[PDB]
Structures are given as structure tokens and as C-alpha cells.
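Colleague: Following this message is one structure expressed as C-alpha cells.
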Amino acid sequence: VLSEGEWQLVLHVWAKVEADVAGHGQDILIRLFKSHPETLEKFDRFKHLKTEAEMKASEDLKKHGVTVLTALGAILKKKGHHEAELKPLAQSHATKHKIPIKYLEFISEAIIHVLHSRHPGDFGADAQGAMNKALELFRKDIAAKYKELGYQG
Ligand code: HEM
């Protein structure tokens, strides 16, 4: 359970992401894909991208980054009352896209990285800890729905 203080740190930094959702979305997906190449293989859409330059030139990758961050933003702004928003996301990522929970850990790390790079004055250690807790809560609750469906492993 995050506290109200910790939610405020999280959503203070997130409001700054909302000024440039596409740029953030691109940097995070590129970092995920470079740090953890296995994750790119889950996207038939992107698996032709062999260089960081080709990834940064891809409009379709930048489109997907906005889709991911708008959905994450929607869940963060529920401050933990996010069951309606997580159900479909867990359902599709377990059963259709086949994404292990650990790759959700990876993209959490890439999101923390990108926010520290772009918003260092709003993303000190308090706010880093709080964002980590929010992202853990997202992963806990998706993992519980994986388990229900037979995909926690
Ligand atoms: C913050 C974590 C994430 C969020 C909020 C998220 C959000 C989304 C949304 C909103 C969609 C499209 C709607 C849907 O299919 O449910 C999507 C599609 C997809 N996601 Fe995620 N995603 C996350 C993490 C990941 C990770 C870690 C992977 C892969 C490693 C991944 C792989 C996919 C794939 C393969 C699609 C289908 C893309 C396509 O071919 O159109 N997701 N995601």
C-alpha cells in the first residue's frame, strides 16, 4: 500500500512525463529493447529493428510507446484502485502476447531509468523509491491475475 505522500511523489513526476509522452515512450522502449533483447522478440511488429538508430526512426515504435505510457498513466492515477484497468491488460499480456512477469520487471527498470534521466529535480531518491513501490504494486496485481489464468510459471 503506497501512502498518500508516496502517491504524490509518483504523480508529480508523472505529470512531467505527460508533457512529452511520445519522447518518453520511445526512450523507455528503446532502453528495454537494448538492455533485454529477449523482449524485442515478443513484438513481431518491431523485431526487424536491428539498431538503436532504426528504433529511434521508427514511427510505429513511437506510437506504441504512447499506447503503453497512456495505459500506465491511467493506472497510476487510480492510486492502487486499478482493478478495472489491469484486468484487460493482464489478460492480453498473459494469454495473447505471452509476456512473462519478469519482463514487466525489466520495463519497470527502464521506466525508472528514463524518468531519472529526464526529470532529475523531481525524481530524487524519495520519488524513486515511491515510483518503485508503485511499479511493484502494478506487477503484484498483474502477477495475481497471471496466476489465476495459469501463467505465473
Ligand atoms: C508498463 C507495462 C505495460 C503496459 C502498461 C502495456 C500496455 C500495452 C497496451 C495498452 C497494449 C495494447 C492493448 C493490449 O493488447 O492489451 C499493449 C500491447 C502489447 N504489449 Fe504491452 N504493456 C506493458 C508491458 C509490455 C512488455 C514488457 C511487453 C513485451 C516485452 C509487451 C508486449 C506487448 C505486445 C507484444 C503488444 C502487442 C503489440 C502489437 O503487436 O500491437 N508489453 N501493451
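For chain A, we keep the numbers from Swiss-Prot: what you see runs 2-154, in order.
If you check the header, you will see the structure was determined by X-ray crystallography, 1.2 Å.
Cβ coordinates come from backbone N, Cα and C, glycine included.
According to Swiss-Prot, the protein has these features:
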type: BINDING; residues: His65; note: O2 binding site
type: BINDING; residues: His65; note: nitrite binding site
type: BINDING; residues: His94; note: heme b binding site
type: DOMAIN; residues: 2-148; note: domain 'Globin'
type: VARIANT; residues: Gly122 to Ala; note: In metmyoglobin
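Thinking about packing and proximity, how do these listed features fit into the structure?
Modeller: Cβ neighbour count for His65 (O2 binding site): 17 (other Cβ atoms within 10 Å of its Cβ, all protein chains included). In this structure, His65 (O2 binding site) is part of a helix by DSSP.
Spatially close to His94 (heme b binding site) yet at least six residues away along the chain are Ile100, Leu105, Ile143, judged by Cβ distances under 8 angstroms.
Across the domain 'Globin' (2-148), DSSP classifies residues as 115 helix, 0 strand, 32 coil.
The 10 Å shell around the Cβ of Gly122 (variant position) contains 8 further Cβ atoms across the protein chains shown.
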Colleague: Do you know offhand how many angstrom separate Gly122 (variant position) and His65 (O2 binding site) by C-alpha?
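Modeller: Their Cα atoms are separated by 27 Å.
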